[PDB]
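Colleague: Dropping a structure here in structure tokens format, bear with me for questions.
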Amino acid sequence: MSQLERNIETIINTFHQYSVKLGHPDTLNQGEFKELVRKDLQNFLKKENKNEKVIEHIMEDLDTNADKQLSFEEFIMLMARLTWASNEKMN
Amino acid sequence: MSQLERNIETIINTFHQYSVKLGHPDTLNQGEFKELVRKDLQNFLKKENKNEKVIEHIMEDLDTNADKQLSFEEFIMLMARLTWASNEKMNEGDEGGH
Amino acid sequence: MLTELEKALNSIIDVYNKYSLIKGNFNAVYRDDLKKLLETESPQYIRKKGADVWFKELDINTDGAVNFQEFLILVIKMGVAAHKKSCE
Amino acid sequence: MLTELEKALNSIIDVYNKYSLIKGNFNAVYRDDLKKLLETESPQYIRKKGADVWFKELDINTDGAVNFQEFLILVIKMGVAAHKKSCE
Ligand SMILES: [Ca+2]
Ligand SMILES: [Ca+2]
Ligand SMILES: [Ca+2]
Ligand SMILES: [Ca+2]
Ligand SMILES: [Ca+2]
Ligand SMILES: [Ca+2]
Ligand SMILES: [Ca+2]
Ligand SMILES: [Ca+2]
Ligand SMILES: [Zn+2]
């Protein structure tokens, strides 16, 4: 596996570590998403993590089928946005 | 012509207003791009317009074939990015004194 | 007061919301909404591609909707195409 | 120190720069650079699509380059496809 593939597998496995703990094993509910953001994005979303309202805005905006759950397909949009934002910050 | 088509026509017409002035008439050189940004993006790029080196860096990033001028194809990426940025700002909200 | 160019960019946001507010998530334009968007907002040479073909092209994360960022892909393509046509 | 997930995201940036730094605009990956990227970094089922097909899909403004944002389309699509394989 290449560097890129290993990075994608890290995303997949991180998502699954939370999506499996409750309900549908392949989607994140609002509580598991908040826990993921709080622990595994504690630096990239440091400011947002202090305002639960902002985190809920992020969830709702990613939940494109409006079922109050995040699929991986919905979730990966956040991954791409935060990668872009990291690059901007480092520059 | 739809609203969206008229908006796109405005982008194209603005690009051409400045691209024709110098050099190739269908590309923006640095001076043309800076004039466009200074006048027609004076609000959306207010802070960036205060540092001519920031505007330079925006152009260099868009000039993907490194020929020191922006084609319309290169330029339209900035339009999309500024539309996104405007959307982001309308959703955060504004801030008001002594 | 904003420039004409700035108002045009703001107007593009308004166009998206006309369709994203139809139903469901307000940052989602579903397949039938996109067909309606293309029929109303885009010229024949864009519509002819087919609304299903466009939807598959634009739904880059295959979550069943076109969010605002994905819609800006359509705006980019429409712009490039309109420029090529008016500046053949 | 960054989390493993945050480090993974920063590494995706590094993968892009490995190829964007080769020549020209260092925030651009050209057609041959993309072919190299696909051959080296992506799995067989992504490579199979072909580098020219991928390049045309990713180069949304048709300027002959894949910028970082355009590269992230590939990342999204690779992630969705890899997740599907992982669940199968
Ligand atoms: Ca779950
Ligand atoms: Ca959902
Ligand atoms: Ca010129
Ligand atoms: Ca150029
Ligand atoms: Ca909607
Ligand atoms: Ca989508
Ligand atoms: Ca390069
Ligand atoms: Ca491009
Ligand atoms: Zn022209």
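Using Swiss-Prot numbers, chain A covers 5-95, in order.
Header says: X-ray crystallography, 1.7 Å.
Quick reminder: no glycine exception, Cβ is built from N, Cα and C everywhere.
Okay, these came from Swiss-Prot:
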- A:12-47: domain 'EF-hand 1' (DOMAIN)
- A:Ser23, A:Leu26, A:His28, A:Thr31, A:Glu36: Ca(2+) 1 binding site (BINDING)
- A:54-89: domain 'EF-hand 2' (DOMAIN)
- A:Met63 to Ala: Loss of antifungal activity (MUTAGEN)
- A:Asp67, A:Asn69, A:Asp71, A:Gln73, A:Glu78: Ca(2+) 2 binding site (BINDING)
- A:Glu78 to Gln: Loss of resistance to bacterial invasion; when associated with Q-36 (MUTAGEN)
- A:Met81 to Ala: No effect on antifungal activity (MUTAGEN)
- A:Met83 to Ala: Loss of antifungal activity (MUTAGEN)
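Help me see these features in their spatial surroundings.
Modeller: Residues 5, 53, 56, 59-60, 62-63, 72-76, 79-80, 83, 86 of the same chain sit 6 or more residues outside the domain 'EF-hand 1' (A:12-47) yet have a Cβ under 8 Å from a Cβ within it.
All chains included, 12 other C-beta atoms sit within 10 angstroms of the C-beta of A:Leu26 (Ca(2+) 1 binding site).
Look at A:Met63 (mutagenesis position): DSSP puts it in a helix.
Sequence-distant contacts of A:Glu78 (mutagenesis position), defined by Cβ-Cβ distance under 8 angstroms and a gap of at least six in the same chain, are A:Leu66, A:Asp67, A:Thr68, A:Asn69. Mapped onto three states, the DSSP output places A:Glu78 (mutagenesis position) in helix.
Cβ neighbour count for A:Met81 (mutagenesis position): 22 (other Cβ atoms within 10 Å of its Cβ, all protein chains included).
Around A:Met83 (mutagenesis position), the C-beta neighbours below 8 angstroms that are at least 6 residues distant in the chain are A:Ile15. In three-state terms derived from DSSP, A:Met83 (mutagenesis position) belongs to a helical segment.
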Colleague: Mind sorting out which of the recorded positions A:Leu26, A:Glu36, A:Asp67, A:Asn69, A:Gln73, A:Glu78 are close to chain D, meaning Cβ under 8 Å from one of its Cβ atoms?
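Modeller: Cβ contacts with D: none found.
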Colleague: Going by DSSP, is A:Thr31 (Ca(2+) 1 binding site) part of a helix, a strand, or coil?
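Modeller: Looking at the DSSP assignment, A:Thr31 (Ca(2+) 1 binding site) belongs to a strand.
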Colleague: For the recorded positions A:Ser23, A:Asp67, A:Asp71, A:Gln73, A:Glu78, which residues show a Cβ-Cβ distance under 8 Å to chain C?
Modeller: A:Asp67, A:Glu78
Colleague: List, in sequence order, the same-chain residues at least six positions removed whose CB sits under 8 Å from that of A:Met63 (mutagenesis position)?
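Modeller: Long-range Cβ contacts: A:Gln34, A:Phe37, A:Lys38, A:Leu74.
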Colleague: Using CB atoms and a 10 A radius, I'd like the single residue among the binding-site residues A:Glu36, A:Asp67, A:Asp71 with the highest neighbour count.
Modeller: A:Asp67
Colleague: Please classify the secondary structure at A:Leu26 (Ca(2+) 1 binding site) using three-state DSSP.
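Modeller: DSSP call for A:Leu26 (Ca(2+) 1 binding site): coil, neither helix nor strand.
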Colleague: What is the three-state DSSP composition of the domain 'EF-hand 2' (A:54-89), stated as helix, strand and coil residue counts?
Modeller: 26 helix, 3 strand, 7 coil
